[PDB]
There are 2 protein chains.
Amino acid sequence: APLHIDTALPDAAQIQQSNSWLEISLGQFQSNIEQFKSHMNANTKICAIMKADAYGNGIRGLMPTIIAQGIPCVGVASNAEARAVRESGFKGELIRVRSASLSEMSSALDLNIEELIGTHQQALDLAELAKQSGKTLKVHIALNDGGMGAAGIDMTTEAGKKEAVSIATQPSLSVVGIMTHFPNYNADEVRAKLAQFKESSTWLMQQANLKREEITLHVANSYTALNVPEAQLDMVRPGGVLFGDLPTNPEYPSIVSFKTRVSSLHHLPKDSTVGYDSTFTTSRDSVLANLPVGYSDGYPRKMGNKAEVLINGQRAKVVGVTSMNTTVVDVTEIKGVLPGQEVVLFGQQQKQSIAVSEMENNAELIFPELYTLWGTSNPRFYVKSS
Amino acid sequence: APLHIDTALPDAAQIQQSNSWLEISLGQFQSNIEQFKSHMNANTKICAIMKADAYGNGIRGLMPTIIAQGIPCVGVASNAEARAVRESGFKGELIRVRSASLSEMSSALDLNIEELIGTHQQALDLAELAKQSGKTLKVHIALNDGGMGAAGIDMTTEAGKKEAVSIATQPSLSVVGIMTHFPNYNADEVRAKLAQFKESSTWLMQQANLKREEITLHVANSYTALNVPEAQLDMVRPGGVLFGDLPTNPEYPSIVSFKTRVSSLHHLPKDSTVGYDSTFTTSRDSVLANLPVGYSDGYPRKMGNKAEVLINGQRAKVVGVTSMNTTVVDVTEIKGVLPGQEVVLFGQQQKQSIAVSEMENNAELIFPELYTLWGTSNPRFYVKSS
Ligand SMILES: *Cc1c(COP(=O)(O)O)cnc(C)c1O
Ligand SMILES: *Cc1c(COP(=O)(O)O)cnc(C)c1O
């Protein structure tokens with residue numbers, strides 16, 4: 001992950017001299033948050049998950065919305081993300097959504113993160129940090145009732161239960177939450193695992209003399225919070241849906257568009273090869289648009305000869321493989337095309353739209369694989385309109 | 001591409017609190033440059049191609065080597081890259097290796113870039129910029145003899161030849177180079193296209209009254225410079241080989257390693273699912289290492305259930321799919337594993353090595369697709385040893 005999340009919010013002139021960029025619809029983000037809120041029980045609170053620099057959309061540009069919406073909790077993964085969240089002035093709960101090394105946790109003490117622990121050694125390490133800093137650190141215990149087998153303590157055996165109790169009774173730590181995480185969007189499976197989580201967390205609280213009314217039980221990602229409402233419990237952890245990436249729930253549109261522009265227009269006669277490996281040959285006298293975007297910007301090699309882009313409200317085929325820095329598009333039949341015109345790689349333009357499924361099929365990746373790396377590799381412009 | 005290339009060269013403490021990082025062997029880079037130089041004719045000069053933030057390895061950390069080695073020319077793609085090169089104090093020739101929009105070219109005037117033009121409109125636009133800035137701008141004309149059909153002017157028709165002459169005779173521009181670029185690593189094809197390039201460039205110079213001895217003819221990328229020596233001409237444009245990514249020439253080892261560390265160690269009984277979509281189930285009582293790296297760091301989803309990583313000098317299988325931020329590895333049979341230990345995702349560790357072909361097969365990407373996005377998504381540490 002980036003060591004530092006740049007403090008700049010790119011302006012129009014800066015975007016104008018960028019090769020490619022992301023356009024983030026702040027209105028759509030606000031709308032998605034408000035829509036999501038409308039479905040939450042009165043007794044659940046929201047922890048907005050902002051890992052991977054807010055799912056590629058950018059923590060620094062989105063935090064003022066999180067604050068204006070009065071969201072009480074934010075989740076992050078890296079220390080750079082924790083810093084960017086606190087630098088926004090956010091003074092609510094900040095949780096880490098993943099296991100973090102001791103070196104990560106120790107360097108972030110000033111940020112008041114509630115770490116996520118699932119092993120005795122993590123508890124021991126944090127207890128020592130607490131001791132050395134003269135404070136009691138707040139933690140969430142991750143349980144494995146969801147069956148992720150990743151961050152949590154599995155309690156299906158005697159040894160696992162014993163380890164769980166050790167975590168939960170560690171001196172110098174305050175257990176403020178107990179959680180799990182679900183691996184699938186199957187509602188029946190989530191309901192069965194939710195029941196098991198309630199059993200496991202109740203048992204653990206009994207064993208460690210924790211008071212239920214002081215513990216935040218939380219299990220729900222975006223899918224679960226909306227589609228298994230009884231799993232909302234004390235707090236929900238929506239990430240993708242806020243950004244409009246919950247594939248089961250298309251009523252939350254994506255907030256991200258990926259754009260470039262036509263650099264140059266080239267006349268190429270019939271029977272001319274295009275691109276590395278000469279994977280395409282013109283079948284007619286052609287006009288090709290040269291776009292200064294390539295796989296190093298996160299537009300994959302596989303897009304060539306498969307994808308279409310939008311130029312002047314019309315679909316144009318990507319021809320030849322995409323190079324490290326350049327993409328070539330056939331604009332032979334597209335009317336009105338000129339250098340400098342905006343090109344949509346993902347998003348809408350006039351009456352045309354590129355679907356998420358289309359992107360996925362062409363890239364042979366899932367959508368977040370695309371957009372998280374778009375976000376590390378391109379500036380974000382926050383559009384505020386409508 | 002990034003709008004700004006961070007000015008920091010991460011130190012050990014900063015790396016220690018990063019989740020994942022790249023290790024760049026400066027010694028290997030120096031060695032690769034010196035080895036490459038040993039094969040260049042006395043009359044050719046070197047333009048080190050440093051696009052995509054030096055192929056993910058980082059312009060700012062590598063420029064002092066470029067300068068110490070007395071390389072006279074650097075090539076870049078984005079304006080941010082041009083800035084990073086000039087900010088190193090490099091005062092040699094700076095060329096753009098791709099078509100760039102007018103908005104890009106106009107914003108970069110202070111950087112003294114020699115732009116790369118293949119259309120009349122680009123020539124006209126730059127001539128106007130020259131006029132308005134009271135100077136003569138230096139340009140390279142891209143020709144299509146290589147058959148890339150991307151940045152160049154195709155001269156196989158009368159109209160193409162006429163456009164080429166218009167580019168080459170534009171008032172207020174100084175043609176300092178004429179070039180092409182080859183789409184394949186086939187030496188016989190490169191030789192045939194080289195002959196055609198010599199014919200086309202000679203004709204163009206005659207038509208526009210250009211003086212051969214003042215024009216730099218250049219056609220060779222890494223592959224061509226080493227494997228078709230007669231194509232070295234006046235200047236070569238090596239990128240990949242300097243960084244140790246020329247697949248035909250393994251005698252230039254890769255300068256990049258991708259690393260993380262063990263965050264936590266988890267005991268998971270037999271018949272336990274791991275990861276989203278529960279694509280893996282343990283067949284025995286297991287110990288799993290949780291690594292804080294995932295696809296948002298550029299370690300693809302497809303690595304799960306396919307790849308191995310190196311921990312304590314031994315290979316360990318990645319189990320379940322990689323998530324946005326986390327990777328799980330089976331260390332059940334690995335002896336000596338402890339939290340905090342370094343993990344090699346790509347590179348060498350003790351007697352083990354992960355091959356480029358292995359990476360490619362597992363990720364279902366070509367190597368530069370991986371490393372360019374590693375470079376935008378992780379800090380670089382420059383190792384200076386041996
Ligand atoms: C990312 C993550 C979430 C949010 O997941 P979405 O499917 O994007 O809503 C919630 N909890 C944890 C532990 C996560 O890692
Ligand atoms: C990237 C590029 C090069 C260098 O290519 P390698 O195969 O990495 O050596 C040379 N010329 C142009 C025009 C390029 O775009």
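All residue numbers here begin at 1 and follow the chain in the order shown.
Heads up, the Cβ atoms here are built off N, Cα and C, so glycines get one too.
Under its mutagenesis annotations, Swiss-Prot gives B:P2 to E (Swiss-Prot position 25) the following note: Completely abolishes the catalytic activity towards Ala and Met and dramatically impairs (70% reduction) activity towards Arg. Taking the Cβ of B:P2 (mutagenesis position) as reference, residues of its chain lying under 8 Å away and at least six apart in sequence are, in sequence order, B:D53, B:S78, B:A80, B:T376. In the three-state DSSP classification, B:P2 (mutagenesis position) falls within coil.
Quoting Swiss-Prot on the mutagenesis of B:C47 to A (Swiss-Prot position 70): Completely abolishes or highly reduces the catalytic activity towards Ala, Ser and large aliphatic side chains, while activity towards basic amino acids is preserved. Around B:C47 (mutagenesis position), a 10 Å sphere centred on its CB holds 25 further CB atoms from the protein chains shown. Under DSSP, B:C47 (mutagenesis position) is assigned to a strand (E or B) in the three-state scheme.
Taking the Cβ of B:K51 (active site, proton acceptor) as reference, residues of its chain lying under 8 Å away and at least six apart in sequence are, in sequence order, B:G75, B:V76, B:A77, B:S78, B:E81, B:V97, B:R98, B:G239. Positions annotated as active site, proton acceptor by Swiss-Prot, on the basis of sequence analysis: B:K51 (among others).
For the mutagenesis experiment B:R96 to A (Swiss-Prot position 119), the note given by Swiss-Prot reads: Highly reduces the catalytic activity towards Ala and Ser and completely abolishes activity towards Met, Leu, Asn, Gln, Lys and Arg. Counting every protein chain shown, the Cβ of B:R96 (mutagenesis position) has 28 other Cβ atoms within 10 Å.
One mutagenesis experiment named in Swiss-Prot is B:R98 to A (Swiss-Prot position 121), and its note says Completely abolishes or highly reduces the catalytic activity towards all the amino acids. DSSP gives B:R98 (mutagenesis position) a coil state; it is part of no helix or strand. There are 26 other CB atoms within 10 A of the CB of B:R98 (mutagenesis position), with all protein chains counted.
Counting only residues at least six positions away in the same chain, the Cβ atoms of B:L116, B:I117, B:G118, B:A151, B:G152, B:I153, B:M179, B:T180, B:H181 sit under 8 Å from the Cβ of B:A142 (mutagenesis position). One mutagenesis experiment catalogued in Swiss-Prot, B:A142 to K (Swiss-Prot position 165), is accompanied by this note: Completely abolishes or highly reduces the catalytic activity towards all the amino acids except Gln.
Reduced to three states, the DSSP call for B:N144 (mutagenesis position) is coil. According to Swiss-Prot, the mutagenesis experiment B:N144 to A (Swiss-Prot position 167) carries this note: Completely abolishes or highly reduces the catalytic activity towards all the amino acids.
The mutagenesis experiment B:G146 to A (Swiss-Prot position 169) is recorded by Swiss-Prot, whose note states: Completely abolishes or highly reduces the catalytic activity towards all the amino acids except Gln and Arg. Under 8 Å, Cβ to Cβ, and six or more positions away along its own chain, B:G146 (mutagenesis position) finds B:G152, B:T180, B:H181, B:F182, B:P183, B:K193, B:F197, B:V219.
The feature active site, proton acceptor is assigned by Swiss-Prot to B:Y276 (among others). Classification of B:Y276 (active site, proton acceptor) by DSSP places it within a helix.
Annotation of the published mutagenesis B:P368 to N (Swiss-Prot position 391) in Swiss-Prot: Completely abolishes the catalytic activity towards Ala, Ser and large aliphatic side chains, while activity towards basic amino acids is preserved; the original residue is retained in the structure shown. Counted within 10 Å of its Cβ, the other Cβ atoms near B:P368 (mutagenesis position) come to 21, all protein chains included. Reduced to three states, the DSSP call for B:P368 (mutagenesis position) is helix.
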All-chain count of other Cβ atoms within 10 Å of B:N144 (mutagenesis position): 27
Count of other CB atoms lying within 10 Å of the CB belonging to B:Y276 (active site, proton acceptor): 21
Cross-chain proximity of mutagenesis positions to A (CB under 8 Å), evaluated over B:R96, B:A142, B:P368: B:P368
Integer Å distance between the CA atoms belonging to B:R96 (mutagenesis position) and B:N144 (mutagenesis position): 17
Neighbourhood of ligand 2 - mutagenesis positions from B:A142, B:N144, B:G146, B:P368 with Cβ under 6 Å: none
Integer Å distance between the CA atoms belonging to B:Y276 (active site, proton acceptor) and B:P368 (mutagenesis position): 27
